[PDB]
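J.: The structure that follows is given in the form of structure tokens.
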Amino acid sequence: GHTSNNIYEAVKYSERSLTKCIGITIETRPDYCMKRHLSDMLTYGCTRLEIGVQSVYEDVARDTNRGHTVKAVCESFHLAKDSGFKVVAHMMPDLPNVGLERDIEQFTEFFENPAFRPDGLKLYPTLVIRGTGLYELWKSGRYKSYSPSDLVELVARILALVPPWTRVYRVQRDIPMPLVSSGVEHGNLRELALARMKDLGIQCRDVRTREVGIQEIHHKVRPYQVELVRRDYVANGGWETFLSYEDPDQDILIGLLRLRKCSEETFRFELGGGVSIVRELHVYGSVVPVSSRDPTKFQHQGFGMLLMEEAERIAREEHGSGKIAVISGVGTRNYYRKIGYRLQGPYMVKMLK
Amino acid sequence: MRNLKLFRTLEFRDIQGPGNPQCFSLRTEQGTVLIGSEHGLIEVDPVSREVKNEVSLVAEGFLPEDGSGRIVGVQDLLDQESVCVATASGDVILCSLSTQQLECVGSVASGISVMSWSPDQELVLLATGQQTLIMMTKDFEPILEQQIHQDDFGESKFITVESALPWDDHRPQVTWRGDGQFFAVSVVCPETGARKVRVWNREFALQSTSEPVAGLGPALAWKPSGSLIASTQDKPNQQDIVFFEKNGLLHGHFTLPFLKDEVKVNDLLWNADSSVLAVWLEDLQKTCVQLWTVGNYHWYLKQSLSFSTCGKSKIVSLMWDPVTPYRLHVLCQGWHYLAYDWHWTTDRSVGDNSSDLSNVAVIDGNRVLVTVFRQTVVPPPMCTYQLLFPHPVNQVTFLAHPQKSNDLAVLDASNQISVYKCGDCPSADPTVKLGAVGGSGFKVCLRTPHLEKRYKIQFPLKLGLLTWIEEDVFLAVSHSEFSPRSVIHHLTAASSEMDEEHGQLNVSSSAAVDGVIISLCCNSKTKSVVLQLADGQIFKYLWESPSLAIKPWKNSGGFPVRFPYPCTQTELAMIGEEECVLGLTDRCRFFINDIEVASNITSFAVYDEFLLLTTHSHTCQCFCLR
RNA sequence: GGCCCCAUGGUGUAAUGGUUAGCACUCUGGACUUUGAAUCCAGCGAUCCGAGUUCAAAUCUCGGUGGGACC
Ligand SMILES: CCNC(=O)CCNC(=O)[C@H](O)C(C)(C)COP(=O)(O)OP(=O)(O)OC[C@H]1O[C@@H](n2cnc3c(N)ncnc32)[C@H](O)[C@@H]1OP(=O)(O)O
Ligand SMILES: C[C@H]1O[C@@H](n2cnc3c(N)ncnc32)[C@H](O)[C@@H]1O
Ligand code: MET
């Protein structure tokens, strides 16, 4: 609500605002992924990014006239993960010159390879639309889609493969119906996939499908016994680490944290030596005003404090680092002030000794 | 993450087959093996070491009586109990060993380039001498014939908006898919003078064609689960293994641990699991064979062993067991046959819980990765720290002493024993390096090991499994093809009267027992050693053995405990006061002192107080075992 | 003053002596981290009241309620 003159003035003023903004995310493409643009975005408080992968095969890119290489995507992933942002990929099933088995294999590869192991996932099925070259290609009767049952089976198989840490955000496009030459009838697909996977008796483990909010609103199940869980893997050379509180018996989840060791090669010198970055932290549920304490529910019981102290202990001992840095939203900084965290550049930081 | 361990082997020499072996097949149900010789067929059961039937197409007339042709292919058939056979002259014949019903079933006006059999035994497919392919039904009725070198990428096409190696044989190669629906040919291109590959469907429609790639090899092997087809290629400085898809495009590869232009390579073999893969190398002016493994898109050379190229000891051929994925057969020109087996394991370590560090070791290449878990947790690949070695290691083991289970032993390929002690060594030998824990400024305060000894042997695998009962006493097992039995060994420590990194350990004694000792284990707290015989018999051997102390394991009533099956592993436990035994099989079957208790178990563990299990029904549970 | 006629979802309506009143407008929810409103899917609504009869009643009877035209 304060008129400003530059970016920095607005930043300083929004620091003390009460709306309490917590971040922004932007789309991009790997061409604009050099450290210059990353430093630029550091000045904006952005947190997550969109790229658009569309494949796992280089040939397809030139086939699709994408105009770049999958390699550049891979180094963009590595560099961004080293910096400390989050990333969401776009997957593009049923493409020209792609068999169904090709789709299955590439989707399996998307998680089997330590090269990618991404965090955010979005899927968009092919949709032939007038105006594009593909419109004439299909019109020439040379690009054919699948039957709806095939798409249902494809999605059902895919959902069985998602690693637990990955979270799906959306399925299918939102294009108006009377425009697509191959648009499926169903505006709803996740439900059809759920029916199919009930038929096959195999379950999915997506984050969105195991948080308290969705699980309660769709099945009315109350957590009873919540405990901790720890896991780790390797991605883009990183020693990633994932922490959570959740109730396993109903497989319902409440709180999560993503923390890793920084790579040996880095762009931000502030991370040089004895530094471990915590990419993100979050507890799901519903909005609770910062002054309000307990409308029953699970958003202010001190849960985050335990995760912070345990992550700090792990970084001090297992990582063997010497200083902890973290990205944060513009308002959220004050939160870390309560724990004795001080600012440095755009990064909140605490000494470890 | 695991590492393979050799379980048991079976060697058989001195086969009196006329002439020399040419090829062979296996009799699955019968348990015997076929033989392709220069004169006729021979069948023998290994454990019998007795030939069953003999024939001679030389005696009949088809096979050159002087001896000039060879058996292109022999393939066992079970429906009719009669084995088909192919002739270098281009003659397909069928016979049964039961009554010698040999009779020509067909021929071509050329030689049989190669004989291929459908994986389901449904169909056959052969190559002629005039560069064409002949497809026929189950009973040799010619389905069709087509010329090999047509001009198209294949029916499966794309929609859109320098020469062969000198050591190449030019022999075409073909393979099936794992589903019996696609097959790939790898004829050398006569036009470009290079190698080319095409793939066809079950219908015999030209599906796809390979792509121009330099340095292509003659080898080829389809992954049994499909979607992957192996090949070899040499690059200006390195020999590598590449993969192909059913689309016939290059995808993925991994290099070799050898130098540029050193050795010749043969084709590639898949286990039944479609998991393990085996590679055959020829010493180019000491052949070898290696077992690779992929994990998390990382390739681990989990095993390897070599051989001499001296004629009789020069190897003839080999084959994966099409039933057990971890069983191998092999035969060499000295008219000798040999069998091998492995099984999985994890190689953990247990000592005094206060002092133990829950260290875990994994083997790859000529190096060992170690991760200590009492303080750290790292997701494979990477590790806490690694130890290097000159040439590839085979298997390792930790010390079995309590409050000391933090020092291990290493067995290199050339009978070398490496000792690494994690004592408070002031200076660290360069062999020790730190993995993810290290970095620019990152620092930890753990205890690292150091090189201690590099011992040798004091009188191809002369010894079997290796165990380290105590700091100075190691144990191993041998075999005997005649009169099947095993021998224990007593390699004590020879004192250091030389370069203090050396010293040859000699056999104090050679304890010999009859039968195959498939497994063995011991307990440090009890200081007792018990083995499992191939029969499932359980025999405690007094490791002290003032005079060859042997005693079959006794039940609560003081009577033998004969396990109903061969266990994949063994274990000792302290249930109440009982020193009962623990074991299981690959069939999820669990038994305790010859009492079956469950059939859903997929894994288990115990650290001195509690037994933990992994049900196939997706569950775990603990028990206070005291 | 009687004769007749009517009383079903919030409204517009089918149905009828027996295991379930079916539609229609309307409203509500999910797909949806682009949508209260769109597309689909899913869901919540009921026989005027009291007496009778009938094994059994919304449909047969009477009474009441309220409403609708008759001299
Ligand atoms: C980094 C950008 N992303 C986000 O912020 C995601 C949204 N964040 C959130 O919803 C919450 O901050 C959390 C996910 C951390 C859940 O909150 P959590 O349960 O861990 O807080 P705790 O219970 O441990 O501590 C409570 C304190 O946090 C304070 N707090 C809550 N929100 C904020 C905030 N934006 N900024 C500063 N302090 C806050 C509360 O005022 C409370 O203080 P109190 O003593 O007066 O009650
Ligand atoms: C937002 C993501 O969806 C893709 N995308 C954008 N428009 C279409 C369309 N009509 N059909 C398919 N994919 C599309 C982008 O290329 C990106 O990957
Ligand atoms: C909206 S399309 C996806 C983001 C961006 N236009 C890209 O293709 O890289």
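The residue numbers of chain A are those assigned by Swiss-Prot, with the residues present covering 195-547 sequentially.
Keep in mind that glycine also has a Cβ here, set from the backbone N, Cα and C atoms.
Okay, so Swiss-Prot annotates it like this:
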MUTAGEN   A:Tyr202 to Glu or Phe  Substantial reduction in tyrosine phosphorylation
MUTAGEN   A:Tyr207 to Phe  No effect on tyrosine phosphorylation
MUTAGEN   A:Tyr251 to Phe  Small reduction in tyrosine phosphorylation
MUTAGEN   A:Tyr318 to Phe  No effect on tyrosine phosphorylation
MUTAGEN   A:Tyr329 to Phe  No effect on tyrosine phosphorylation
DOMAIN    A:396-547  domain 'N-acetyltransferase'
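Quick one: where do these features end up spatially?
T.: The Cβ of A:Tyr202 (mutagenesis position) has no same-chain neighbour under 8 Å that is 6 or more residues away in sequence.
For A:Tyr207 (mutagenesis position), the same-chain residues that are 6 or more apart in sequence and have a Cβ closer than 8 Å to its Cβ are A:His196, A:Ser198.
Its Cβ placed at the centre, A:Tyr251 (mutagenesis position) has 20 other Cβ atoms within 10 Å. DSSP assigns A:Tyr251 (mutagenesis position) to coil, not to a helix or a strand.
In this view, A:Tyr318 (mutagenesis position) is surrounded by 15 other Cβ atoms within 10 Å of its Cβ, with every protein chain counted.
Mapped onto three states, the DSSP output places A:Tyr329 (mutagenesis position) in helix. Annotation for A:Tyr329 (mutagenesis position): spatial neighbours A:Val322, A:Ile323, A:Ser375, criterion Cβ-Cβ under 8 Å with sequence separation of six or more.
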J.: Which three-state DSSP class does A:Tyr318 (mutagenesis position) fall into?
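T.: For A:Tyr318 (mutagenesis position) - judged by DSSP and reduced to three states - the answer is coil.
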J.: Taking just the CA atoms, what is the gap between A:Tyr251 (mutagenesis position) and A:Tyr318 (mutagenesis position) in Å?
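T.: That comes out at 17 Å between the alpha carbons.
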J.: Just to be sure I understand the contacts, which mutagenesis positions have a Cβ under 6 angstroms from any atom of ligand 2? Candidates are A:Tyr202, A:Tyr207, A:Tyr251, A:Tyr318, A:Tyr329.
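T.: Those mutagenesis positions that pass the cut-off, since their Cβ is under 6 Å from ligand 2, are A:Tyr318.
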